[PDB]
Amino acid sequence: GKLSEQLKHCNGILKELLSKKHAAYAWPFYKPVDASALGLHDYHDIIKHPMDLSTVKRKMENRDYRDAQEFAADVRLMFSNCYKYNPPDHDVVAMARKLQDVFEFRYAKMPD
Ligand SMILES: CNC(=O)[C@@H](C1CCOCC1)N(C[C@H](c1ccccc1)c1ccccn1)C(=O)c1cc(C)c(=O)n(C)c1
């Protein structure tokens, strides 16, 4: 089916985002933000829907994503949270922008 093929494309993108090739800028997005650990006591007041690649991986493994759009919405939410919370000149924002460039260019090659 088309939905199967498009979700294989998404799974390939997910595997690439988690790969050693992108680890230098992808690592901030590997696991949920631990606000308490970092003293970011405003994080959950500002970010109502946290997202990270471990959560995307769990949802893909559990067949939670019914289509590519649902997968893309979660990956883009992860970047949006980073752009919303952090000052735009912070290193983590530069790293989000680099990983989003990897995501958007490969996502755009979606099989019809
Ligand atoms: C204990 N947590 C961390 O130190 C790590 C996690 C360690 C476990 O794997 C996931 C990342 N960071 C990244 C960290 C950082 C600390 C605080 C403020 C912003 C980023 C970072 C990034 C880039 C460069 C230097 N440091 C975060 O939680 C993290 C990530 C994102 C996307 C974010 O928006 N925020 C606010 C925090």
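Since chain A takes its numbers from Swiss-Prot, the residues it shows come out as 344-455.
Backbone N, Cα and C define each Cβ position, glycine as well.
Listed features, source Swiss-Prot:
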DOMAIN    344-453  domain 'Bromo 2'
MUTAGEN   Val376 to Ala  Abolished binding to histone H4 acetylated at 'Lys-12' (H4K12ac)
MUTAGEN   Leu381 to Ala  Reduced binding to histone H4 acetylated at 'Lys-12' (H4K12ac)
MUTAGEN   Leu383 to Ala  Reduced binding to histone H4 acetylated at 'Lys-12' (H4K12ac)
MUTAGEN   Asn429 to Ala  Abolished binding to histone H4 acetylated at 'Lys-12' (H4K12ac)
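Swiss-Prot feature annotations superimposed on the structure.
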residue: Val376; record: mutagenesis position; Cβ within 10 Å: 21
residue: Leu381; record: mutagenesis position; Cβ within 10 Å: 9
residue: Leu383; record: mutagenesis position; Cβ within 10 Å: 16
residue: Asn429; record: mutagenesis position; Cβ within 10 Å: 17
Integer Cα-Cα distance in angstrom, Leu383 (mutagenesis position) to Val376 (mutagenesis position): 9
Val376 (mutagenesis position) and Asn429 (mutagenesis position), Cα-Cα, nearest whole angstrom: 12
DSSP residue counts for the domain 'Bromo 2' (344-453), split into helix, strand and coil: 78 helix, 0 strand, 32 coil
